[PDB]
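Enquirer: Have a look at this one before I ask anything.
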4 protein chains.
Amino acid sequence: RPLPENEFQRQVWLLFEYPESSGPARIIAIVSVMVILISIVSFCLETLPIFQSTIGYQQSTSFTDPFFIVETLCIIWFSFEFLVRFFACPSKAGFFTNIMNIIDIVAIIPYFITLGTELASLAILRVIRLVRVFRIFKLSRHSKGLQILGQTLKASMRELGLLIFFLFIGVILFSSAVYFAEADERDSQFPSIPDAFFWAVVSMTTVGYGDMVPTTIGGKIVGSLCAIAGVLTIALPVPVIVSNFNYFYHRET
Amino acid sequence: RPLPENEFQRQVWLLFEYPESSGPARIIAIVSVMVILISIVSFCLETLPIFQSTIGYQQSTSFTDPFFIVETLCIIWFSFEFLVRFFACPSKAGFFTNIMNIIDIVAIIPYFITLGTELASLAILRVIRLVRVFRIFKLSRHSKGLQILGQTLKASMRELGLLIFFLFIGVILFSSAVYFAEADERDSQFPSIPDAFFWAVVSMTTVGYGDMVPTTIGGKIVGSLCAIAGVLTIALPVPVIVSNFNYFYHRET
Amino acid sequence: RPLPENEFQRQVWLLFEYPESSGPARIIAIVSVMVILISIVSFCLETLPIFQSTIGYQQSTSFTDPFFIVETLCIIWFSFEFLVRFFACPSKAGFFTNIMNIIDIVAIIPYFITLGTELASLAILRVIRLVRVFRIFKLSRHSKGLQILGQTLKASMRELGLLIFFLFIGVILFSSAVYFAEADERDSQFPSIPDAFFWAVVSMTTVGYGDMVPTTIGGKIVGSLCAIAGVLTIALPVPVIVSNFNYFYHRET
Amino acid sequence: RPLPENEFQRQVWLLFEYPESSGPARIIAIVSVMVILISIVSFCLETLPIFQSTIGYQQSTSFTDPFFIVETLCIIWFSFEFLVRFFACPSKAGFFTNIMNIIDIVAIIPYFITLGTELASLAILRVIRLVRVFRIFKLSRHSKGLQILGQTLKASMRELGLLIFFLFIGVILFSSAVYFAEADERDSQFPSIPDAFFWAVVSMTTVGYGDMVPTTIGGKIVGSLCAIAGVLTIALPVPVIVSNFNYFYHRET
Ligand SMILES: [K+]
Ligand SMILES: [K+]
């Protein structure tokens, strides 16, 4: 809020925090959005089967890999923006409390961990690589819809918990029912109850497991009941989430 | 809210009925939830072939089966809780009227029936085994969302009946239509009308039968009509159920 | 109120039209519902491949076919009920205006046409046979939910028309798009635009065509757009239909 | 609403713009709707493989192709109507501002471009042929529901943008999750992240990819989360679109 009053720190903060403050602020916001989108495209295209061996980018002095070059450019821009915001913040105590800044730090972390490891062990490497996808959330800084979605999810945590709990109850119940209904066959597509968990989830969400359906009569009755109960139970805590989203979406206007 | 008044039955009743009454009450509630979850996990993992022919656990003096040990421990805890609640209840006349106590009683019955059978014949044994899954509802004592769902279902029995009746009407109508539309084929995937019941249910719920679709033109028109009518008819009595759920869910605050 | 004044026609009319009038009226209503359900079960079970070739029942003096016996008994009961109601109606002018009597008449018509054909070419016979399924609507006389659904459909004719028209627009648009996107393939699952009509209907209703999906990139973009647009367009006129149903359903009590 | 006032231009404009003006206006409206439907049927049936090959019509002096004859008749009627409305318009300044006239012009363009090409080279041919499908929107002139849908879409552009943006976020996130969950397999159905985009779209819309499902446990957890999140995120900005549609639909009466 309050400018630093240095006549230069306040100007930089207002340029890098309020896109509507001036023309260069809008240009910088557009550039940041373009860089984020380019980083997303590079992250998606690194996994393409046509193109290191387990990290997606090979570090070299000459920077032979084009994907490494693009990732390095994006990380350099992100680090510049984050450092400049950190230096130009009026109150640096509350800088680390904002989620929109933790998203920014967590999007730069995987690059430096990989570089440090390579300069100086496979499951953790892939875990770090998966954290790279969390930089798509940096669009929340420039998208008000994404911020509204974040507020809705924060305000509807109990509702999400109830939805997951109800789905868990239904999944276990109908998995047990469909296992015990189709247990007396030699070609049972549900060998056990855990094997029927995903079928229960898919039937309840009405995604549909394709042609893999129960073969018995009791199995088909259980499948029909599962299809009904999924619609009946998912749609109970969803309307309150939609109401919260509408409240947070029309509050901006 | 009536205390036992014995100065000793009251202490046990308040500990085992009001988790918020003290610290040990909450510890006991957490322990009970953990035991219920462990029993659920054991029930699900008994059917896994990787880790006694129709029940999933062999009762023996040596207790060789770990699953038998886990089930016995869970049943002992459930029986302890139920017996202590039954003894410490202020009014024992209304104890058996509460659904939350019938759920607790019906979750201990399958273990003792199996024990009596083993101490002293196949389909009924599997039926009793299927009843074991009803102990997942013992979480309703510790989950307010589950109690709210129970109240919603109690208050919306007419609406569930209408939903099932409408689904039955649509299923029979569209099964007849799709059987008679594709009757003049040698490779008809719908040999009869009962064979087309599950396809009708799956199309109406928009679960989707995968690649199995009518091959004729009239069959495809009937399938399109079924897909439309399922959405059109399932979504009529569901909003009132959602309204009942919202009423029972916001009535707490 | 104004009684029929016959002193005998009124007694029969009140018995066969007002189930709440007395105990025998309730017994007759229960018997009629049971007979309707038995007729429905017989109609569904005639088509089973285990159990003449174009009518489902072979007419004989001895009545060898059990299905013919059941159909004859149900038709005799329906004709008795219809004739007694027609004779005992206070105003016979408005008897044929009620839809609940046209349903009753049209459920007896297929039986006598078949009897006349047997006693005294093929497509019309199967058309008449398909008309037999309309006797499931005779439950509307004894079910208030079915009458409420009928009133809702009468009051939402424009809304159903708009839903069908919007689906037609979307189906043609997306069928053209997915044919033109996947035209340049030798293994194209969409040889023409009419062949892509049902895929468009199924994608729009989110039923899902299984594993048959466009193989190109533009085809997959068109499929994603179809999946979005179906949800977005079916859900526009459905809420007004739901509102009409709620109005006709809460007005009952 | 002001007539041309020429006593002949006004008469033509009122005949060709207000169907309720007289009987001939209604006859002309019915004829125009029939011609539009005939053109749509011809466009759909041109692609049928039973019947040059990359343009949809072969030009000859004798007009051998029946489809060319039908398309030429439809285009002649459309051009006559458009020219007569352009000549009979009261104010030609606002003629090009109405969307219902731009739709009319674009639906006639592909025929004249193609004719000029043949009388006096592959991808843009597909583009032009795809543009032919826009003549289905000429029904908006005669259908009030289509105009209401157009108003709803114009008034809900931000909501559509949010829906597409949320879809893109979810698709990228869940495609990355399901690629990295099923990366350590030799039979991985998701070779890369772009190859898993359409699976994510189909799962989120609950269309269902048939029997193609993740084989790992983490893959199935990601699939279940995708199925939940699709329902949870598509249904947030859709209710506001439905509200806009209801506002534009009940405003007539
Ligand atoms: K589906
Ligand atoms: K679905």
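Shown for chain D, in order and in Swiss-Prot numbering: 138-188, 207-275, 289-421.
We read in the header that electron microscopy, 2.5 Å was used to get this structure.
Every residue gets a Cβ built from N, Cα and C, even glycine.
Okay, so Swiss-Prot annotates it like this:
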- D:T252 to R: Changes channel gating from a predominantly slow mode to a much more rapid mode (MUTAGEN)
- D:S356 to A: Impairs N-glycosylation and abolishes expression at the cell surface (MUTAGEN)
- D:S360 to A: No effect on N-glycosylation. Abolishes channel activity of the homotetramer, but retains channel activity in the presence of a beta subunit (MUTAGEN)
- D:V381 to Y: Confers sensitivity to inhibition by tetraethylammonium (TEA) (MUTAGEN)
- D:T383 to A: Impairs N-glycosylation and abolishes expression at the cell surface (MUTAGEN)
- D:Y415 to F: Nearly abolishes interaction with CTTN; when associated with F-417 (MUTAGEN)
- D:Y417 to F: Nearly abolishes interaction with CTTN; when associated with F-415. Strongly reduces channel activity (MUTAGEN)
Enquirer: Return the single residue from the mutagenesis positions list (D:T252, D:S356, D:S360, D:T383) that has the minimum number of other CB atoms within 10 Å.
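Expert: With the mutagenesis positions D:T252, D:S356, D:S360, D:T383, fewest surrounding Cβ atoms within 10 Å: D:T252.
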Enquirer: Nearest by CA distance to D:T383 (mutagenesis position): which of the mutagenesis positions is it, out of D:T252, D:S356, D:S360, D:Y415, D:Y417?
Expert: D:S356
Enquirer: Return the member of D:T252, D:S356, D:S360, D:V381 nearest to D:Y417 (mutagenesis position) in space, with distance defined Cα to Cα and candidates limited to these mutagenesis positions.
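Expert: In terms of Cα distance, D:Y417 (mutagenesis position) lies closest to D:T252.
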Enquirer: Going by Cα-Cα distance, pick out whichever of the mutagenesis positions D:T252, D:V381, D:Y415 is nearest to D:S356 (mutagenesis position).
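Expert: Looking at Cα distances from D:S356 (mutagenesis position), the smallest one goes to D:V381.
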Enquirer: Which mutagenesis positions (D:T252, D:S356, D:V381, D:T383, D:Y415, D:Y417) come close to chain B, taking a Cβ gap under 8 Å as close?
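Expert: Near chain B, no listed mutagenesis positions qualify.
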Enquirer: Out of the mutagenesis positions D:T252, D:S360, D:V381, give me the one sitting nearest to D:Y415 (mutagenesis position) by CA distance.
Expert: D:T252
Enquirer: C-alpha of D:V381 (mutagenesis position) to C-alpha of D:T252 (mutagenesis position): distance in Å?
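Expert: So the alpha carbons of D:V381 (mutagenesis position) and D:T252 (mutagenesis position) sit roughly 50 Å from each other.
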Enquirer: Out of D:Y415, D:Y417, which of the mutagenesis positions is least crowded by other Cβ atoms within 10 Å?
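Expert: With the mutagenesis positions D:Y415, D:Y417, fewest surrounding Cβ atoms within 10 Å: D:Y415.
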Enquirer: Could you tell me which of the mutagenesis positions D:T252, D:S356, D:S360, D:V381, D:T383, D:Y415 sit with their CB under 8 A from some CB of chain C, listed in sequence order (or 'none')?
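Expert: So none of them sit by chain C.
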Enquirer: According to DSSP, collapsed to three classes, what secondary structure does D:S356 (mutagenesis position) have?
Expert: coil
Enquirer: Could you give the Cα-Cα distance between D:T252 (mutagenesis position) and D:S360 (mutagenesis position), in whole Å?
Expert: 46
Enquirer: Let me know how many other Cβ atoms fall within 10 Å of the Cβ of D:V381 (mutagenesis position).
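Expert: A 10 Å sphere around the Cβ of D:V381 (mutagenesis position) contains 20 other Cβ atoms.
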